[PDB]
Amino acid sequence: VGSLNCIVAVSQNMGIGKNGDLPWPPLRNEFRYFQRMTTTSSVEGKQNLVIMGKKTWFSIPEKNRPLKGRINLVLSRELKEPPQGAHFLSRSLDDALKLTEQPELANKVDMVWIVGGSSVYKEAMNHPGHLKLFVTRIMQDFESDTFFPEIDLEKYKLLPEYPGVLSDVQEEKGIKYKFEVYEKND
Ligand SMILES: NC(=O)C1=CN([C@@H]2O[C@H](COP(=O)(O)OP(=O)(O)OC[C@H]3O[C@@H](n4cnc5c(N)ncnc54)[C@H](OP(=O)(O)O)[C@@H]3O)[C@@H](O)[C@H]2O)C=CC1
Ligand SMILES: COc1cc(Cc2cnc(N)nc2N)cc(OC)c1OC
């Protein structure tokens, strides 16, 4: 796999979670952006793969699990089989990417999306090679108990624009936010 993508939404105080859910109220178009980015593939015969930690998996509503139209892979050191409804289980990120090269997934995976949590993001951001970070900046402070690791600007560049990503400040339910894309190359 020659490229990874991470996708996250983060408050001004770098918060990404509180009590097993988002720190802010549900933002419907922001969620629709997450669903569009992670689901869309124009390559016939292939699907995107989403990779997440176990707490993030259990943070998804049961009726929405697995994420539809995507291959769902959970990372866990303790499980022996995927949680109920998930497609694959791997002991680490390196192992997950290697799994995509094996027969079952060989002709099947287009893009790879890391969708949390903290430790998964941290590991992905230091992975060698090309990597993009799709970061939604929620432009307020929210009480949080889980945080996004610092973006190393020695490695990552904020892109001035990106095709298919809106550049202006957005607003839903009185909360302002903006979509950012960062890239590193190694
Ligand atoms: N705002 C946002 O964009 C998002 C927010 N969230 C929020 O974040 C919180 C969940 O995230 P968080 O608490 O950080 O937990 P994680 O989703 O990272 O889950 C932690 C568990 O996942 C497994 N795991 C994590 N990394 C690895 C690894 N490298 N290799 C093997 N297993 C691994 C371990 O399971 P085990 O112990 O079984 O080995 C670990 O105990 C929730 O509040 C959720 O709502 C989540 C995603 C995005
Ligand atoms: C892991 O799956 C989900 C993750 C999120 C958090 C999230 C929300 N927005 C963006 N841009 N990235 C994210 N990772 C939000 C969700 O819905 C509100 C999810 O589905 C239940």
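Here chain A follows Swiss-Prot, giving residues 2-187 in order.
Recorded method is X-ray crystallography, 1.5 Å.
Just so you know, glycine gets a Cβ as well, placed from its N, Cα and C.
Record features, source Swiss-Prot:
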{"type": "DOMAIN", "residues": "4-185", "note": "domain 'DHFR'"}
{"type": "BINDING", "residues": "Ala10, 16-22, 55-57, 77-79, 117-124", "note": "NADP(+) binding site"}
{"type": "MUTAGEN", "residues": "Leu23 to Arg", "note": "Strongly decreased affinity for methotrexate. Decreases catalytic rate constant 200-fold. Decreases affinity for NADP and dihydrofolate over 10-fold"}
{"type": "MUTAGEN", "residues": "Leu23 to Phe, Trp or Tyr", "note": "Decreases affinity for NADP and dihydrofolate over 10-fold"}
{"type": "BINDING", "residues": "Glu31, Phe32, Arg33, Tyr34, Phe35, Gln36, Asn65, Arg71", "note": "substrate binding site"}
{"type": "MUTAGEN", "residues": "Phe32 to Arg", "note": "Reduces catalytic rate 5-fold. Reduces affinity for dihydrofolate 9-fold; when associated with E-36"}
{"type": "MUTAGEN", "residues": "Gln36 to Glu", "note": "Reduces catalytic rate 2-fold. Reduces affinity for dihydrofolate 9-fold; when associated with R-32"}
{"type": "MUTAGEN", "residues": "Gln36 to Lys", "note": "Increases affinity for dihydrofolate about 3-fold. Reduces affinity for NADPH about 3-fold"}
{"type": "MUTAGEN", "residues": "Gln36 to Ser", "note": "Increases affinity for dihydrofolate about 2-fold. No effect on affinity for NADPH"}
{"type": "MUTAGEN", "residues": "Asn65 to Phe", "note": "Increases affinity for dihydrofolate about 3-fold. No effect on affinity for NADPH"}
{"type": "MUTAGEN", "residues": "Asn65 to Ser", "note": "Increases affinity for dihydrofolate about 15-fold. No effect on affinity for NADPH"}
- Task: State the Cα to Cα distance, in Å, between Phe32 (mutagenesis position) and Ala10 (NADP(+) binding site), rounded to an integer.
- Result: 10
- Item | recorded positions near ligand 1 among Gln36, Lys56, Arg78, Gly118, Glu124 (Cβ under 6 Å) | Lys56, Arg78, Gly118, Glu124
- Note on the structure: CB < 6 Å to ligand 2, subset of recorded positions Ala10, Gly18, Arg33, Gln36, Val121, seq order -> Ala10
- In angstrom units, rounded to an integer, how far apart are the Cα atoms of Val121 (NADP(+) binding site) and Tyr34 (substrate binding site)? 21
- Message: Using a 10 Å radius around each Cβ and all protein chains in view, which of these mutagenesis positions has the most neighbours: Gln36, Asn65?
- Response: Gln36
- For the binding-site residues listed (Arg33, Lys56, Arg78), most other Cβ atoms within 10 Å of the Cβ sits at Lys56
- Query: Which residues, sitting 6 or more apart from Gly118 (NADP(+) binding site) on the same chain, put a CB under 8 Å from its CB?
  - Reply: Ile17, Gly18, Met53, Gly54, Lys56, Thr57, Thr147
- Which recorded positions from the set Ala10, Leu23, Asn65, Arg78, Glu124 come within 10 angstroms of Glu31 (substrate binding site), judged by C-alpha positions? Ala10
- Task: Which residue among the binding-site residues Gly18, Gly21 has the fewest other Cβ atoms within 10 Å of its Cβ, if you could check?
- Result: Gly21
